Structure formats: structure tokens, C-alpha cells
Amino acid sequence: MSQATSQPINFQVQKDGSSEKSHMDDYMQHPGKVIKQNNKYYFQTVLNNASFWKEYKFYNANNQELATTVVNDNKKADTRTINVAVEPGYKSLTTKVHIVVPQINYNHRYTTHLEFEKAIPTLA
Ligand code: COH
């Protein structure tokens with residue numbers, strides 16, 4: 001068995017090398033969610049046009065890997081809900097994504113940074 005507690009958390013995806021909004025921010029839903037599940041913490045986020053995201057990896061500011069788990073795939077809406085393993089106090093994530101839109105031959109790898117509105121909290 002598992003027990004889980006959650007609250008909303010907002011964020012903005014910003015450009016590599018910059019504090020500017022990345023257009024990647026438009027491809028994730030807002031706000032996200034922080035979940036505490038069996039004393040483990042997740043940032044739960046919804047990817048828009050999920051079919052375009054060929055690969056994605058998340059890291060903390062110190063380059064540690066943050067495992068992801070798929071919790072929903074909605075074919076009709078073309079969305080994917082994922083949990084990203086995080087820890088209380090995290091303020092930003094680095095993301096590396098491989099985006100492919102084959103009808104327009106768009107095929108690119110990007111690094112961005114996802115900035116939480118406040119640090120991931122401790123939850124009860
Ligand atoms: C998951 C995020 C994501 C998706 C789904 C996506 C899918 C799509 C898509 C779908 C049909 C279209 C028409 C575009 C069109 C563009 N993308 Co993106 N790209 C995305 C993340 C990026 C990133 C990252 C950049 C680099 C600049 C930035 O905004 O961070 C980018 C840059 C662009 C640029 C160059 C402008 C620049 O500032 O360099 C065009 C044009 N785009 N891309």
C-alpha cells in the first residue's frame with residue numbers, strides 16, 4: 001500500500017543560458033503538482049503534444065539524474081502525465097529534450113531549465 005499527499009506548484013521553463021521564457025513553457029501545463037508518495041517526492045507535470053517528445057531527461061542543478069515515471073497517456077488529447085523524482089528544496093530542474101515533429105521534418109535536441117515558483121516544499 002501507498003499513501004500520497006499533494007499540492008499545486010507553478011513553474012516556468014526558461015531558455016538555456018538565460019532567464020527568458022522558453023517556448024517549451026507553452027508545451028507543459030500549468031501549474032504542476034508536488035506529490036509526497038510513501039515519503040518520496042515527485043513533481044507531476046503534463047506534457048502537451050506528447051507525441052512530439054521523442055526523449056526527455058531531467059536533472060537537478062548539480063547534474064544528478066531525476067527518474068521519470070509515466071502515469072497517464074491520453075491519445076485523444078495527445079498528452080502525457082509524468083512524475084519526476086525530486087527532493088524538498090529543489091528550485092530548478094535542467095531538462096534535455098529530443099523533439100520530433102516528422103511532418104515538418106523538425107528534429108532537435110535542446111537543454112532548458114525549469115524554474116519552480118518556490119522551492120519544492122516538505123509535505124505532511
Ligand atoms: C517540448 C518543448 C518543445 C516542443 C514540443 C517544440 C516543438 C516545436 C513545434 C511543433 C510543431 C514548432 C512549430 C516549433 C518551432 C520552433 N521551436 Co520548438 N519545440 C520545443 C522546445 C524548443 C526549445 C527549447 C527551443 C529553443 C529556444 C527556446 O524557446 O527555448 C525551440 C525553438 C524553436 C524555434 C526557433 C526559435 C528560437 O528562439 O530559436 C522554432 C521556429 N523550441 N518547435
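Think of each number as a place in line: the chain as shown, counted from 1.
Determined by X-ray crystallography, 1.9 Å, according to the entry header.
Keep in mind that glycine also has a Cβ here, set from the backbone N, Cα and C atoms.
Features as listed in Swiss-Prot:
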type: DOMAIN; residues: 2-124; note: domain 'NEAT'
type: BINDING; residues: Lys15, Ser22, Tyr106; note: heme binding site
type: MUTAGEN; residues: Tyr106 to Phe (Swiss-Prot position 166); note: Impaired heme transfer
type: MUTAGEN; residues: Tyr106 to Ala (Swiss-Prot position 166); note: Impaired heme transfer
In this structure, the one of the recorded positions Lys15, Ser22, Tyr106 whose CB has the fewest other CB atoms within 10 Å is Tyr106
If you measure every Cα to Cα pair among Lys15, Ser22, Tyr106, the residues listed for heme, what is the largest value in Å? 19
DSSP tally for the domain 'NEAT' (2-124), helix/strand/coil in that order, comes to 11 helix, 72 strand, 40 coil
Between the Cα atoms of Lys15 (heme binding site) and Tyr106 (mutagenesis position), what distance do you get, rounded to the nearest Å? 19
Cα-Cα, whole number of Å: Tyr106 (mutagenesis position) versus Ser22 (heme binding site)? 17
